[PDB]
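Some notes on the structure that comes next.
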Amino acid sequence: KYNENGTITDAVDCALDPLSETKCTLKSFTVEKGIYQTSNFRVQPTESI
Amino acid sequence: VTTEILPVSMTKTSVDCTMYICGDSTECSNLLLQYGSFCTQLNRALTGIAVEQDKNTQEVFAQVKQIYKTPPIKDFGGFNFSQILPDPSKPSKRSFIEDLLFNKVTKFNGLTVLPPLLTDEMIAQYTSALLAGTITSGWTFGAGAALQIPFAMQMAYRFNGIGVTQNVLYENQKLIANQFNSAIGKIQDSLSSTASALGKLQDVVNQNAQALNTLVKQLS
Amino acid sequence: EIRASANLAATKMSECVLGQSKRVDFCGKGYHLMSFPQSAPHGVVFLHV
Amino acid sequence: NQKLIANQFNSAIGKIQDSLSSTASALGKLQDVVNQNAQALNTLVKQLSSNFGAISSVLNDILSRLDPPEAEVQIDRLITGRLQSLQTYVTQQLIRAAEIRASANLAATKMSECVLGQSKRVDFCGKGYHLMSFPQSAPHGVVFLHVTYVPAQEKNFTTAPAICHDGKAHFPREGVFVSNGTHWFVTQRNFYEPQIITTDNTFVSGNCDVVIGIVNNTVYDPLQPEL
Amino acid sequence: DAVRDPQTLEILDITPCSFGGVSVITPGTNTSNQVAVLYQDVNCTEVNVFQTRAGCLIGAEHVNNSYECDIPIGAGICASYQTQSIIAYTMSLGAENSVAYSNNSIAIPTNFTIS
Ligand SMILES: *[C@@H]1O[C@H](CO)[C@@H](O[C@@H]2O[C@H](CO)[C@@H](O)[C@H](O)[C@H]2NC(C)=O)[C@H](O)[C@H]1NC(C)=O
Ligand SMILES: *[C@@H]1O[C@H](CO)[C@@H](O[C@@H]2O[C@H](CO)[C@@H](O)[C@H](O)[C@H]2NC(C)=O)[C@H](O)[C@H]1NC(C)=O
Ligand SMILES: *[C@@H]1O[C@H](CO)[C@@H](O[C@@H]2O[C@H](CO)[C@@H](O)[C@H](O)[C@H]2NC(C)=O)[C@H](O)[C@H]1NC(C)=O
Ligand SMILES: *[C@@H]1O[C@H](CO)[C@@H](O[C@@H]2O[C@H](CO)[C@@H](O)[C@H](O)[C@H]2NC(C)=O)[C@H](O)[C@H]1NC(C)=O
Ligand SMILES: *[C@@H]1O[C@H](CO)[C@@H](O[C@@H]2O[C@H](CO)[C@@H](O)[C@H](O)[C@H]2NC(C)=O)[C@H](O)[C@H]1NC(C)=O
Ligand SMILES: *[C@@H]1O[C@H](CO)[C@@H](O)[C@H](O)[C@H]1NC(C)=O
Ligand SMILES: *[C@@H]1O[C@H](CO)[C@@H](O)[C@H](O)[C@H]1NC(C)=O
Ligand SMILES: *[C@@H]1O[C@H](CO)[C@@H](O)[C@H](O)[C@H]1NC(C)=O
Ligand SMILES: *[C@@H]1O[C@H](CO)[C@@H](O)[C@H](O)[C@H]1NC(C)=O
Ligand SMILES: *[C@@H]1O[C@H](CO)[C@@H](O)[C@H](O)[C@H]1NC(C)=O
Ligand SMILES: *[C@@H]1O[C@H](CO)[C@@H](O)[C@H](O)[C@H]1NC(C)=O
C-alpha cells in the first residue's frame, strides 16, 4: 500500500493466512462481508514413480 | 388444468482457468501469466453466473415469509389435492406429481460443479408453503397474513373474478370438484408417459452438457 | 436466457399463484381461476386451473 | 379513517428517510452497476501492462529498441493481446447492457402501470394491495416508493356460502356472510364492517336443497315497514 | 486414463490427485478478522471441522439451531457470526405457521396499515 507521497505504509503477506489471501485476491486491505473464492487446494505428490 | 414448464436455473459450473489451461505445469503457468487478467476475469465471469443462479431460484420460490402447512383434515369441499400436496411417507416430502417430474429430467480438468444453495428438499418446502397458502387462505397470504377461508368460498371469489356469478359454483360444486379431480388425474397420466412433456427443462440440461463436453474435447 | 425465464416464472408465481390473473393466456388458455406450483429439476412447473 | 390513513402515510415516509440515510446497502442495486463498470474499465486498463509474449508491454520501448523486421513481430503480439482484451470488454459491455436494458424496460413498465395508473398485478408494486406509487430519481436509476394497503388485525368469524330465508338461497352481491356467534352479517372481504343482511345486499339464485353448507337466517326487506 | 505397468502387466487406473476450490468465509473486516475456510468438493481427510455436501468447512462451529441465511455456503448450509465466532447451520426457510383452516371459519381483517 503506497500512500499519497509514495511511501509504503502497509502490506499484506498473501501466504500468511486465509484472510490475507482474500485481501490479495480482492486487491484491497478491507474485505466486505461474504464468501470469496481465493485459491485451489491440491494434494501434492510425495514421491516419484 | 394445463401444465406450464419454465426453467429457473442452470448448472452452477465452475472452471479453474489455470488448471484447465496449464494443468499442473509450472512452465505453462509462467507463460499464462503473460496474458494478465484474462484467466482471472474468466473465473470471475463464471462466478457471477453461479451466484445469480441462486438469486433466480429464490426469486421464484422464496416469495413467502412463513412456511404454511395444510391441516390434518383435508376437507376442501370435494377438491382432492392429495396428488399435489407433499407425501409424508417419502424420504423427501414431495408430492406424487413432483416425483413424476423428477423422474423424467436427467471431471479432473479443472471443471467442477457447485451445489445450489437450496436443495430439492428446500424447494419442496417452499412449494408446500405456497400451495398450503393457496389452498387454505387464497391470495391473502400473498398480500399480508394468511387468512383462513373455506375452499368453496375461495372458489366463489375465483369465479366472480372471471365474470361468473358465484351461485354457479355452489349450485355446481359437485360437478366442478369432479372435473377438477379428473383433470389432475389426466396430468399424471400425461406426465408419467410422455417424456417430451418436460422437454423445456431437459433441453437446458442438454445444452449445458454439450457446452462442457465441447470444452473438454477442445483439450485434445 | 435462463434469467429472463426465471423472471417470468417469478412473475407468474406472484401474479398467477399468489393472486388471480386478469392477463389473457398468461396462466394458460381460458379464464384463470387459480394455479399450483410444483418443483422440477432446475425449474418450476405450474398447474394452471 | 382519513386522519389515521394520512398519519400512517406520513409516518411511513419518515421511516423511508431513516432507512435510506443510515443503511448504505439500501441502494446496493445501483452501486453494484457502478462497481461492475468500474471493474470492467480497470481490467481493460490493467491489460495494457501485459506483455502477451512480447519483450515489453510498452509500445514505445519496442520501437526504440528494435528495427522494423523484429519490432513488427513484437508489436503483433501486443496488438493481438490488446484486441482480445477489447473484444472481451465489449462483449461484456454488450451483455451487461442487455441486463440494464431489461431492467430499464421493467422500470418503464412500472412507471406506466404502477405510477401513472394503479396495479392489479400482485407483488408487482411491492407486497400488499397497491394503491399508488411515487418515482424518485437516483444515479443511473429510478427509485419507486410504493404505497400499499396491508391488512393488520384480524378476527375469527363463522361463515356460510349462502343464507336460507323462505327456502330461497341468498348470496351476497359483494362481501361474505359472517357470524359473531349470535348474529349473521354481510361484510366486505377486505375490512370488517358488518351490515344487516337485507334484500339490497344479497340476491337469490336457486334454493336451500342445492347449496352445500347453506344456513338458516332471515333477510330483511326494507320495503315491508314502508307499506 | 489408465496404464499397463511396463514391468508387471497389470492395469492401473490413474485418478488425478484430489483438488478443489478454496473459499474464505468472512464477516466484514470492520467487525472481525476471524475467518472460516471451505474446501470445495473434498472430504475432511486430505485437508472444529464440519463436513457438508459443498465441501469440508473448517473453523466454523456446527450449530443445531437454524437461522435466516447470512453468508451462503451451499446445499442448505449458511454461515454467520454470532455468540462472537463463526458458525454454520442449516438455513431456515422461515417461521412455521399453520393456518387455522376449517370449512366454516373465515378470518377477516378488522384494521389495516398503509406501508
Ligand atoms: C384423492 O385421490 C386419490 C387417488 O389419486 C385417492 O386414493 C385412492 O383411494 C382408493 C380408495 O381408498 C384406493 O383404493 C386407491 O389405491 C388410492 N390411490 C392412491 C394413489 O392412493 C384418495 O382417496 C382421494 N382422496 C379424497 C379425499 O378424495
Ligand atoms: C355439463 O357437462 C358435464 C360433463 O363435462 C355434465 O356432467 C356429466 O353428465 C353425464 C350424464 O349426461 C354423466 O354420465 C357424467 O358422469 C357427468 N360428468 C361429471 C364430471 O359429473 C353436466 O351434466 C353438464 N351440465 C349441463 C347443464 O349440461
Ligand atoms: C388501527 O391501528 C392503528 C395503529 O396502526 C390505531 O391507531 C393508534 O391508536 C393508539 C391508541 O390505541 C394511538 O396511541 C396511536 O397514536 C394511533 N396511531 C395512529 C397512527 O393514529 C387505530 O386506532 C386502530 N383502529 C382500530 C379500529 O383498531
Ligand atoms: C353480535 O353483534 C350484535 C350486534 O351488534 C350484538 O348484539 C347487540 O349487543 C349490544 C350490547 O353490546 C346490545 O346493546 C344490542 O341491543 C344488541 N343488538 C341486538 C340486535 O341484539 C351481539 O351481542 C354480538 N354477539 C356476540 C357473540 O358478540
Ligand atoms: C332450515 O329451516 C328449515 C325449515 O324452514 C329446515 O327444514 C326441515 O328439514 C327436516 C329434514 O329434512 C324436515 O324433516 C323438516 O320437516 C323441515 N321443516 C319444515 C318446516 O319443512 C332445515 O332443516 C333447516 N336447515 C338448517 C341447516 O338448519
Ligand atoms: C506528504 O508530506 C507532507 C509534508 O510535506 C505531509 O504534510 C503529508 O501528510 C504527507 N502525506 C502523506 C500521505 O503522508
Ligand atoms: C382462530 O382460531 C384458532 C384455533 O383456536 C387460533 O389458533 C387462531 O389464532 C385464531 N385466529 C384469530 C384471528 O383469532
Ligand atoms: C364441516 O365440517 C364438519 C366436521 O367434519 C362436518 O361435521 C360438517 O358437516 C361440515 N359442513 C359442511 C358444509 O361441509
Ligand atoms: C465500522 O467501523 C467504523 C470505525 O471506523 C465504526 O464507526 C462503524 O460503526 C463500524 N460499522 C459496523 C457495521 O460495525
Ligand atoms: C470421507 O471418507 C469416509 C471413509 O473414510 C467416508 O465414509 C465418508 O462418507 C467420506 N465423506 C465424503 C464427503 O466423501
Ligand atoms: C444436535 O442434537 C443432537 C441430539 O438430538 C446431538 O447428538 C448433536 O450432536 C447436535 N449437533 C450439534 C451441531 O449441536
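Numbering, chain B: per Swiss-Prot, residues 722-827, 854-967 in sequence.
Per deposition record, electron microscopy, 3.0 Å.
Backbone N, Cα and C atoms are what each Cβ position is placed from, and that goes for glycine too.
Within 10 Å of the C-beta of B:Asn764 (variant position) there are 17 other C-beta atoms, taking all protein chains into account. While the structure shown retains the original residue, Swiss-Prot records the natural variant B:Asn764 to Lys with this note: In strain: Omicron/BA.1, Omicron/BA.2, Omicron/BA.2.12.1, Omicron/BA.2.75, Omicron/BA.4, Omicron/BA.5, Omicron/BQ.1.1, Omicron/XBB.1.5, Omicron/EG.5.1.
Natural sequence variation is annotated in Swiss-Prot for B:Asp796 to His, with the remark: In strain: B.1.1.318. A coil conformation is recorded for B:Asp796 (variant position) in the three-state DSSP classification, outside any helix or strand. Long-range neighbours of B:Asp796 (variant position) (same chain, six or more residues apart, CB within less than 8 Å of its CB): B:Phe898.
According to Swiss-Prot, the naturally occurring change B:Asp796 to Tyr is described as follows: In strain: 19B/501Y, Omicron/BA.1, Omicron/BA.2, Omicron/BA.2.12.1, Omicron/BA.2.75, Omicron/BA.4, Omicron/BA.5, Omicron/BQ.1.1, Omicron/XBB.1.5, Omicron/EG.5.1.
Among the natural variants in Swiss-Prot is B:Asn856 to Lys, noted as: In strain: Omicron/BA.1. Listed in sequence order, B:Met740, B:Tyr741, B:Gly744, B:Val963, B:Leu966 are the same-chain residues six or more apart from B:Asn856 (variant position) with CB atoms under 8 A from its CB.
Cβ neighbours of B:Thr859 (variant position) (same chain, under 8 Å, six or more residues apart in sequence): B:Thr734, B:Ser735, B:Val736, B:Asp737. Swiss-Prot documents B:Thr859 to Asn as a naturally occurring variant and attaches the note In strain: Lambda/C.37.
Under the heading of natural variants, Swiss-Prot lists B:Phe888 to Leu and annotates it as follows: In strain: Eta/B.1.525. The Cβ of B:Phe888 (variant position) lies under 8 Å from the Cβ of B:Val785, B:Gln787, B:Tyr789, B:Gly880, B:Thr881, B:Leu894, each of these being in the same chain and 6 or more residues away along the sequence.
Here the Cβ of B:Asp950 (variant position) has 12 other Cβ atoms within 10 Å, regardless of which shown protein chain they belong to. DSSP assigns B:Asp950 (variant position) to a helix. Quoted from Swiss-Prot, the note attached to the natural variant B:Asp950 to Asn states: In strain: Delta/B.1.617.2, Mu/B.1.621.
Listed in Swiss-Prot is the natural variant B:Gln954 to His, annotated as follows: In strain: Omicron/BA.1, Omicron/BA.2, Omicron/BA.2.12.1, Omicron/BA.2.75, Omicron/BA.4, Omicron/BA.5, Omicron/BQ.1.1, Omicron/XBB.1.5, Omicron/EG.5.1. Sequence-distant neighbours of B:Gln954 (variant position) (same chain, six or more apart, CB under 8 Å from its CB) are absent.
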B:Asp950 (variant position) sits from B:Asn764 (variant position) (Cα to Cα, rounded, in Å) at a distance of 25
Variant positions B:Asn764, B:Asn856, B:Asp950, B:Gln954 with CB under 8 A of any chain E CB, in sequence order, are none
B:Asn856 (variant position) falls, by three-state DSSP, under coil
